[PDB]
Amino acid sequence: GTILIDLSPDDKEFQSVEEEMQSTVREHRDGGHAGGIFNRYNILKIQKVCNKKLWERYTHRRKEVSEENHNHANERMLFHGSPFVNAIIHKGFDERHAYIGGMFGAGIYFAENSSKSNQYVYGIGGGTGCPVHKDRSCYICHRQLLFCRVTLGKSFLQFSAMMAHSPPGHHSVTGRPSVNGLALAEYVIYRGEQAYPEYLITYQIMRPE
Ligand SMILES: COc1ccc(-c2cc3c(N)cccc3c(=O)[nH]2)cc1
Ligand SMILES: [Zn+2]
């Protein structure tokens, strides 16, 4: 039931999604090992992901969370990178898309930094890199990220040196950076219904000059 609608580069929606992608790139403590060496992206395409059933699954859960949190869904727009992006857009997020080994337990992880999610496009730690060249810093191969609508509800704050259940009385976990002053927050949900994959972004990382 999923259809993908291309956005024009002239459309304000394309431009605002591109700006979030580009402006949330940072340097990583791995020197580029997982995601590659780059300061910016070449955006090739942005598509709106449209699936009625999956949207209604998201909004149903959003109202449940809202009603448990003084009518406040605490909804964010966050990046997700995964080898399973094609399954996600067709079937929705579920337990199969969890990062079993993540620092906040087996859940589905989202980033404010697009460059954090980029580290996961080819697997955990960047896997072995792109399938064609086996290069984690490949500047040729096309990559894909999701920019997703995520319900956080009441989020458990984990101060952090950088499927399970949410902590009792909470709907998500927030990983607050406590060492790297430039890192933005990461978030974990434990129910696939608490995210909708709204934009599919196709891109290349760009080699710095
Ligand atoms: C291969 O299964 C996985 C898919 C996505 C990720 C992933 C992890 C992650 C993280 N730990 C922090 C912030 C964002 C992400 C993310 O986008 N994907 C991890 C495993
Ligand atoms: Zn490649």
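We number chain A the way Swiss-Prot does; in order, the residues shown are 952-1113, 1115-1161.
Heads up, header says this was done by X-ray crystallography, 1.9 Å.
Keep in mind that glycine also has a Cβ here, set from the backbone N, Cα and C atoms.
According to Swiss-Prot, the Zn(2+) binding site annotation covers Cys1081, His1084, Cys1089, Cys1092. Under the three-state DSSP scheme, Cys1089 (Zn(2+) binding site) falls in the coil class.
All protein chains included, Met1054 (mutagenesis position) registers 14 other Cβ atoms within 10 Å of its own Cβ. Under the DSSP three-state reduction, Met1054 (mutagenesis position) is assigned to coil, being neither helix nor strand. Swiss-Prot lists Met1054 to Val among its mutagenesis entries, and the accompanying note reads: Loss of activity.
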Around the Zn(2+) site (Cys1081, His1084, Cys1089, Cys1092), what further same-chain residues have their C-beta within 8 angstroms of the site's C-beta centre?
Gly1080, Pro1082, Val1083, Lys1085, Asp1086, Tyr1090, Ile1091
Rounded Cα separation (Å) that holds between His1084 (Zn(2+) binding site) and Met1054 (mutagenesis position):
30
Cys1081 (Zn(2+) binding site) CB neighbourhood, other CB atoms within 10 A:
20
Which has the fewest other Cβ atoms within 10 Å: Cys1089, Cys1092, the binding-site residues listed?
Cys1092
